[PDB]
Amino acid sequence: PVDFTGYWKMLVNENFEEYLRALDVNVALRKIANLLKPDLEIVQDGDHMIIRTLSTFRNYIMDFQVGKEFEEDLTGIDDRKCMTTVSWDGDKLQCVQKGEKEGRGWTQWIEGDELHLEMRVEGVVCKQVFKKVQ
Ligand SMILES: CC1=C(/C=C/C(C)=C/C=C/C(C)=C/CO)C(C)(C)CCC1
Ligand code: NA
């Protein structure tokens, strides 16, 4: 199916402040986070994926099997714990992060040579787009 493997650089990041505000991230950290332009480093073998969000401040590592619920420790972000499931939805990845915040999750997919990531919480939608360096 779709292989997201790649070192992806951020081109677009819309509404990230609002998204972090909804996660109750403190103003200080939001200030910094919004100028980080994290890379996405993905290594995938079928339904097994490691997704590393990389920045000079902090990294965030996801390591999961598509379709299989797991205990997600969002330490360094909002330091919350979710019961998270990343599922196939055709060629898209659909992540649901069950926990304190309503409607928390994200959708990831490829359009041509672009990786699209939409992150959501409580009706806030942050839009990110990434590209590999050719
Ligand atoms: C706030 C904050 C950060 C937030 C990272 C986030 C919110 C990553 C979401 C990654 C996803 C949804 C990958 C799915 O392919 C990072 C840790 C960069 C630096 C410290 C500040
Ligand atoms: Na692992």
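Heads up, chain A uses Swiss-Prot numbers, so what you see runs 2-135.
Cβ from N, Cα, C; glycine included.
One mutagenesis experiment catalogued in Swiss-Prot, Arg22 to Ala, is accompanied by this note: No effect on retinol binding. Abolishes interaction with STA6 and the ability to enhance STA6-mediated vitamin A uptake. Its Cβ taken as reference, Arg22 (mutagenesis position) is surrounded by 15 other Cβ atoms within 10 Å in the chains shown.
Neighbours of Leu30 (mutagenesis position), defined as other CB atoms within 10 A of its CB across all chains, total 15. Swiss-Prot lists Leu30 to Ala among its mutagenesis entries, and the accompanying note reads: Decreases cellular retinol uptake and impairs retinol storage.
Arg31 (mutagenesis position) has a Cβ environment of 16 other Cβ atoms inside 10 Å. One mutagenesis experiment named in Swiss-Prot is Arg31 to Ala, and its note says No effect on retinol binding. Abolishes interaction with STA6 and the ability to enhance STA6-mediated vitamin A uptake.
Neighbour list (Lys32 (mutagenesis position), Cβ cut-off 8 Å, at least 6 residues apart, same chain): empty. Where Swiss-Prot documents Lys32 to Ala as a mutagenesis experiment, the accompanying text is: No effect on retinol binding. Abolishes interaction with STA6 and the ability to enhance STA6-mediated vitamin A uptake.
For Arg59 (mutagenesis position), other Cβ atoms within 10 Å of its Cβ number 15. One mutagenesis experiment named in Swiss-Prot is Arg59 to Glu, and its note says Decreases cellular retinol uptake and impairs retinol storage.
In Swiss-Prot, a mutagenesis experiment is listed as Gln109 to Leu, annotated with the note Strongly decreased affinity for retinol. Further decrease in for retinol; when associated with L-41. Sequence-distant neighbours of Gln109 (mutagenesis position) (same chain, 6+ residues apart, CB-CB distance under 8 A): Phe5, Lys93, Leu94, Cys96, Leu116, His117, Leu118, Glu119.
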Cα-Cα distance linking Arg22 (mutagenesis position) and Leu30 (mutagenesis position), given in Å to the nearest integer: 10
